[PDB]
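Peer 1: Just dropping this structure here.
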Amino acid sequence: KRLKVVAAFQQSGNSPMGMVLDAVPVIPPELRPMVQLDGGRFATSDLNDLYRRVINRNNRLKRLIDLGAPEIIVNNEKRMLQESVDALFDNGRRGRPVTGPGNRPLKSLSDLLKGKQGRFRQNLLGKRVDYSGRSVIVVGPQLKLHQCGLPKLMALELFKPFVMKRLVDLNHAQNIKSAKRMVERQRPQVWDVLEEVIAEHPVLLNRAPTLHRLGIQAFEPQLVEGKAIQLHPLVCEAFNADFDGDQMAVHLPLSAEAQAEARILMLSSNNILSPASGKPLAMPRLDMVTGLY
Amino acid sequence: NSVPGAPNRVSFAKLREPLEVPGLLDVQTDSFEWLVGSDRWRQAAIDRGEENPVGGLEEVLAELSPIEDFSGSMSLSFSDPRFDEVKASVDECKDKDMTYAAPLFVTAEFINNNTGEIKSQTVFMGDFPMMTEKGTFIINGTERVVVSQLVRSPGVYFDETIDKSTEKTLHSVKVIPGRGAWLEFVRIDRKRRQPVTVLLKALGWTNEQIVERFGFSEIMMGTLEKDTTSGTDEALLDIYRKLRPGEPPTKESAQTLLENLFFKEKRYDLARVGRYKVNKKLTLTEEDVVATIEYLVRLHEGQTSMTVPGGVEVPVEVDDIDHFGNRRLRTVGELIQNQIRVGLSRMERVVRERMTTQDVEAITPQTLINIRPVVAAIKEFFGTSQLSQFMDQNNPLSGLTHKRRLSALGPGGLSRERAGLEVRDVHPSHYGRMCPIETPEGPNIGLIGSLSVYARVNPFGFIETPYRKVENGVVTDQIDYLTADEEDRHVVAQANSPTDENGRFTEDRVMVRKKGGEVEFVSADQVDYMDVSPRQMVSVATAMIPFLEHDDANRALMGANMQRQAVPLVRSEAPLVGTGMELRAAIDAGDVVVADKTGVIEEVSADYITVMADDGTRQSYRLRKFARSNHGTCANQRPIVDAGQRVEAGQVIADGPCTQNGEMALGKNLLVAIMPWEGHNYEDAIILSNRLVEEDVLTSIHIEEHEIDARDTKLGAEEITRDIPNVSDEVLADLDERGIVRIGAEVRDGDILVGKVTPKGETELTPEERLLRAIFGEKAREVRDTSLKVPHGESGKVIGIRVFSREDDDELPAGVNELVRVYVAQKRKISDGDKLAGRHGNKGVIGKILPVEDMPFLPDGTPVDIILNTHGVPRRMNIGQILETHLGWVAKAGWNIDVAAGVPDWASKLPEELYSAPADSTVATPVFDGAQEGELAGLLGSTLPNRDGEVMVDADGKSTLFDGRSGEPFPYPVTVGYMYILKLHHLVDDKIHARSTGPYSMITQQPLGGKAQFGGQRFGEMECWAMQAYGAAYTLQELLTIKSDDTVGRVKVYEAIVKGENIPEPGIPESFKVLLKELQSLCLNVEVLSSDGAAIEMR
Amino acid sequence: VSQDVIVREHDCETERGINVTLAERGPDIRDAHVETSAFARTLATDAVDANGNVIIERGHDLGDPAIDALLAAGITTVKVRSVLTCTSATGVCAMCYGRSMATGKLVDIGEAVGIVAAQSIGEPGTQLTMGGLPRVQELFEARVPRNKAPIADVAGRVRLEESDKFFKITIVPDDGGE
Amino acid sequence: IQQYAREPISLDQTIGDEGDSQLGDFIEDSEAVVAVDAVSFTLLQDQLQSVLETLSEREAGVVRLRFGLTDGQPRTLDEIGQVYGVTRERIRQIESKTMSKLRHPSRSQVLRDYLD
Amino acid sequence: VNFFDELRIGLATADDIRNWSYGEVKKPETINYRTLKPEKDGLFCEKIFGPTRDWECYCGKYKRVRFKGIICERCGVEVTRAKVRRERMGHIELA
Amino acid sequence: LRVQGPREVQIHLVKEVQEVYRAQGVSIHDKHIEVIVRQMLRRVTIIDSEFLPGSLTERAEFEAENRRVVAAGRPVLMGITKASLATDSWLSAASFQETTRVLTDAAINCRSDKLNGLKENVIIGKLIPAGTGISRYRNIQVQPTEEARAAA
DNA sequence: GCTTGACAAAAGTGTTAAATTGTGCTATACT
Ligand SMILES: C/C(=C\[C@H](C)CCCCC(=O)O)[C@@H]1O[C@@H]2C=C[C@@H]1OC(=O)\C=C/C=C\C=C\[C@H]1O[C@@H]3C[C@H]1O[C@@H](/C=C/C[C@H]1O[C@H](C[C@H](O)[C@H]1C)[C@@H](O)[C@@H](O)/C=C/CC/C=C/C2)[C@@H]3C
Ligand SMILES: [Zn+2]
Ligand SMILES: [Zn+2]
């Protein structure tokens, strides 16, 4: 075992001296922001108090060194300076963690990367996106397999930049500023415009949790009255969707490639059999069973 | 029943409730009355109980009294706490954002032993929050509730766990005190490697006494021979270095180490609950320590009886931590008490140390006393504490259940994942104490539960249940409340057993409950106590589900949870087929107006109702009108009485939000059809008659509170004004002089409510922006526009405005000159997508709403209002919905049982003078005593008008419906009836979100989620998996680059869409750039390398 | 673990494979599941009827008709291509993998079968009562079994012996050896 | 004084209270680029370029140097007179005239919607 | 660029940390309690990390994009976009 | 494994896994299970060395180097968690689990990530090397036929 | 077409007073 580490340093040009720091890097201020909320009160990242303990103790150390000091005093400082950097990097990894008011432990540099709330799982392998929406779903029994009911309000916002250009292309609005206000206040002229932009422009429908890739499927949007979403009754199996009040998310593919992939790969009617057993999924169920039986 | 104004609701119960439902809010009140110890509580303990009642305040005051330092030269004694009259009224507090509190004063005695003087000074501790009549508190203007906690009572508990290594039995013991280090058998304060014998030498007992007291114990003698410790002071050293490693000991420290850790009262606190538990089971001293070891020895030997010098014989058996005998509830009064103790112990530190550095004889109770930590404890408890919660009021029921809720979470108990699943399992001792049926569906299952109906809390924190003791096969009228411990001692007869004349056991054998519990029989000779009535185990919400016995616990738990999720309607019609609790629970909720003195009505107005008592006294009641509730539901009340009416003490003067004529109405009665209909109601979806819209039967009101403040800015002062830097004179059309929306106006998303402006700093306008300023001559204004506007997707009418100004005195935090609150309300019609449900756990969204013209409709021409699918009914194991669907039709059209000859056989054991009821009469079927299947059928055939004399429903509960579209009858008979369905707080208007572009997070550039921020959806790990499974790279990349994190890319794509150009190529996700930076800050050198191109820079 | 697995090429050309039972002894009877084992596969070597008939050539999709045909000739086993034996340098090959359950045809070259496999295994896990998720995780994690059971170390007859509270099994080799 | 004594708060606190989120991620970025504005601002920049085309070579030349459209650096009446070789007053005059020309409804009608 | 071949890590030497750094932060000071502006030589110091406002030095002697990438001889702040405040790192020299 | 050999272990593991899912009435084609099993046997233990004893090295990576013109091992069975952590991509192992552990060993070994795996490309915003992201597909060039341009 | 002188507001500079900010210090004895 001890040879593994010793060997690692040989092949690499890394000097093992790197494991001791003569200098500590300080993160950019916008990543450790301090800002005032609405009302004027302030809030700031924990890193600043952690950086504050380190720079405090390091400076106090310089002070004691210059005067000259009994080792007991100077050694006590170095031990403190050692702990302060440890907390900055990984807080609580050794001994009790540095805490603020209410006895809650401060957030170290390591606490940014690790966990479901860290950068990877939170801001990296997933994230919130533009051109998306959600609502509760209602049955689509009159819909074609490739279609979905889309609340007109929802659709207007999703496509807002598109309809803004269409109604400026037409004389409806003279400039983009007027086009924006024309959509915001929902002048009745936009609706006939919205139906054009939405035409043959697909959208992705997701319901969490997403178990198999069938949990996301494209559909052709159809403007619907009401604030709910009309879902085709045959896709409930794939989505595991109950109408007990579940909700679903809508995403708008933008680039040509994205729309191509929507229509071709993820289109609702192209995915029928489950890609595990090969058995049919969209196959009728419940009422349709007893209805045919 | 036995309520003066109670409406007439006929019951099928075959029993007679021997005991009225106790006051449901007592648990919250008595606890607080004990804490403050008012005279209403004093009389309680004095009549039957202790002769020295101690209020919670005094109890914690006795602990501090007196204060003395190491020298004992000066002492400070506390006594006689006092409360003044409340500062302001609850209605005033909720208006002004203050807390409802009575100031507290104390007697502070300061005695100097050397000078022998006395300085007596009246001390002001602080404003002490007071509990309302409803059992709530007003904390900073919002109404809150303090939930009672479940904790393991301090005591000695043993457990036997088999070790796989030896595959043999092992016994471990634990003693958990009120405070101080805990010991386990030695294992003390997380220090293992201990010879339980060595500590008996730490006290100084000689080895001779070990062979004397141990006696028959084999390992008792064998371990002392194994231990190499020689001497009493040398064992205290072997115990010293492991407990205090790194500190060289001393004969003075080593000996007081053991005494100060436990025997000393300061660091080891004897618990009244702990002191009582073990004192019978066997503050601390030796007698308790040696008793535990002797108890453990006999438990591993297998003897069931243990006795030692000068002690009472008790059984040696393992204990159950989940048995309610060893598990107690911490009531609000106690949860408050503990937080006061914490405040005094922190002040005691400042009192003691202040004496030393303060000039002697120049110090007074006021100088030594500093109440900063004392009030901080109270203020810090009512806010931010897990047990102090925003009261949940959707409806009177939701609130009444919040109080009475008991939980195992929060400080002082197992928290979240730590708790094992064994605790969640319902114990046999939960009967009549904690309702098994009502709990959360999610990760909290079994950790949260509601107190049962007749359950009652003990002054020691153990729940008691009412029982009727039986002697010699005769059940007396004696009712005795028994704790879980004493219940297992006796045998519990079943609530429903055949009753004999003046009373006696008629049945040959009687149902019984054992200490197992175990269910067995006898001849009725050996029974001691019997149940007070059915539904002892049930809670208030659970007892409100008609036909509870028929529905599976799964769907029932869903049924209770969804009653508390209902919303008050405008009409608020009561249930047609109910249970007993409907009326009793509405009055105990506090949302109904009750009259406290017999008298007559002087006046009745929408504003207030006044009554002239027989006493000549005059009471009056101001009616809550359209008061926005905590969650937005409407609190409006309406008077149910007329001018000349007589009334009686405890009657109902006016209805609350969800109540009608005194009983809870959580929904409406609707005509139901169980046929599947054209695929529109499918997979739990529902369809409605458009009548429910036109007639506002499911309509409900919702109210929002918007708030904006004008503060002092370092660059100036914020000013609320009608002047906005750039706006049309039209956008201000609805604003008044001050700049606030005019009352009664309509507001649309993005509309201005309160115009506000804040100073600006050096502007440096763009050259293109300055040229237009000169051309059109609009002078660039000195102040930016920060103005309150209505949130996205929200609209309504302006109800009222509340303005707090600095000019006007009022009060505001430092820096805040003016604060205005605008209240908007809206009438929400029942809409497709809204969530409805019945009491049985059946839930579903509205899938479609059809014109009354084309609907399944009876031969009358009467369209059914709702159509429920047939498929989800049978599999979910809730058949109550069908029953109440039949009975719902019974009560609607009336009925007459045949008087021809005698009474039919189905009525043999059955209803008393229920043989006839008019049309629309209301029914009540108590949960386990309710109507029975036989009696249903007999009623199914019954009185048959509509107007003309034809029957509209057969004895199977079916009818022939005509399709309203084609106009032809449906081939088969369809079940129709009336079912009670509730509107639920999940609404489409609130749940529908859409985003194109919007705000972005500061550190990370991603869009910030939630509707408040106008944010976007989260495309997560699992979703990216599905995207990858499909093999779409461009769709995936697009979502994670130009749709969220790409600062230059998201602005280009927008530019591209507006110009109809091609969407550009994505950039580098800002989050990743942040990653390299956070890795560099760790002293990790992360270099992005080209193929042959070495290092790359991100800039 | 599987997310980097994707079809990189049409055919790796190896002759290796695995033997599917496909039926036993009847009548004297398709194997209980040939739908999840034999079907959707691709023949590694020609399926030879008794004597020389060769009822199905190597590289056949093995649909429902091919199984009935094969059964007629009385073949009680078949050697098939599998990703276990696939020799592809990177990823796997379409031929070894076999038909795409979603498409009904030979897998496309872009397909990422690792993720599709992971999801296909996990998604039903919600229906696994827990002989359950604990046993499955035990297998994929390769941990020593909960209650370990012995396997024969070599061929030969067995001598069983009972010491109460225990068992003794001795295998007398056919060598006969130790 | 009581405003000075206020102490800041942690962006890393969890106020979700079974919201899982932390305060810090609820903070908007007010200096973030707004796509619709920057696009419209680019469209405004084009519309001005056109309106100036109607003006004389020196009329527009003075307007551009006066507000610093090309350089982003405005210039004083005297400095513009130094390039065109006149007195600052003469430039003051040419200013007033081209502005009443811009105020002419033909050129102004199109830029009205850009007020803000 | 969006296309890079390799991404590599390694122990950061004190020299690397110093090369990254645009200056040493010598004080545990966030911002002034009155003006609420960044304190010099402390955390947030504009002299080291970067300007608060685009093309604006601390004192303001050079407020214009006319000269980018010049440092103000008084406050010592560089004139450039405030985006650099998010890209730049300091360092601390331990005793 | 040590008794019947690597190719037999896979047959076993697939049978066992397929039995649990068969008890609950779940139909999963064996190939899916096989894709996962394949990843457990992909490495072998190095008994003698360029290589160190006890280390788990990729099978293919072990064959070409060991030859070295003119070092023995045994097949290794390892669980999915342990197998995935051995992946050649350090930032893919980091985001998976035991981040601090992974980063400390990657910085000492001075590891270089070629960004071949698809998770790596997701983090940095590249096109995953699968589906439409593969070279042959994304490099497709499209032009109308000369015969079609004539028809205009 | 454009310039000249008178002129006042606006913008910089230099000079001073007021304020804000940093640091030293406090001797019964107290570990
Ligand atoms: C999880 C929890 C409280 C959650 C906030 C709510 C409980 C969720 C369970 C569920 O509703 O299914 C625990 O609460 C206490 C201590 C530890 C835990 O705190 C936790 O783990 C987390 C938070 C604990 C207290 C938070 C207080 C403040 O957070 C907000 C404002 C303050 O009070 C909160 C209001 C809670 C009232 C809830 O009441 C319920 C319905 C809604 O969930 C809420 C209206 C009603 O059904 C009511 O009957 C249920 C009360 C829960 C009884 C639990 C007591 C133990 C609101 C969320
Ligand atoms: Zn292959
Ligand atoms: Zn400067």
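To match Swiss-Prot, the residue numbers of chain B are left as they are there, and the shown ones run 21-205, 215-311, 323-1139.
Using the three backbone atoms N, Cα and C, a Cβ is placed for every residue, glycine included.
The mutagenesis experiment B:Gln429 to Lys or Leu is recorded by Swiss-Prot, whose note states: Rifampicin (Rif) resistant. One mutagenesis experiment catalogued in Swiss-Prot, B:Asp432 to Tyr, is accompanied by this note: Rifampicin (Rif) resistant; RbpA no longer rescues transcription in the presence of Rif. Decreased affinity for Rif, no change in affinity for RbpA. For B:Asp432 to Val, Swiss-Prot lists a mutagenesis experiment annotated as follows: Rifampicin (Rif) resistant. The mutagenesis experiment B:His442 to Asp, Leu, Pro, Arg or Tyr is recorded by Swiss-Prot, whose note states: Rifampicin (Rif) resistant. According to Swiss-Prot, the mutagenesis experiment B:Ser447 to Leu, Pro or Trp carries the following note: Rifampicin (Rif) resistant; RbpA no longer rescues transcription in the presence of Rif, decreased affinity for Rif, no change in affinity for RbpA; tested in the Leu mutation.
Tell me about the surroundings of these features in the structure.
Peer 2: Every protein chain shown contributes to the tally, and the Cβ of B:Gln429 (mutagenesis position) ends up with 14 other Cβ atoms within 10 Å. Secondary structure from DSSP puts B:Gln429 (mutagenesis position) in a beta strand.
Long-range Cβ proximity for B:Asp432 (mutagenesis position), meaning a same-chain Cβ under 8 A and a gap of 6 or more residues, is found for B:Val165, B:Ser438, B:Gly439, B:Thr441, B:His442, B:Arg604, B:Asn670, B:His671.
Within 10 Å of the Cβ of B:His442 (mutagenesis position) there are 21 other Cβ atoms, across all protein chains. Secondary structure at B:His442 (mutagenesis position), as computed by DSSP, is helix.
Non-local contacts of B:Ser447 (mutagenesis position) by the CB criterion (under 8 A, 6+ apart in sequence, same chain) comprise B:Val167, B:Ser168, B:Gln169, B:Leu170, B:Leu427, B:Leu487, B:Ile488, B:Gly489.
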Peer 1: Where does B:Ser447 (mutagenesis position) sit in the DSSP three-state scheme?
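Peer 2: SS state of B:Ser447 (mutagenesis position) = strand.
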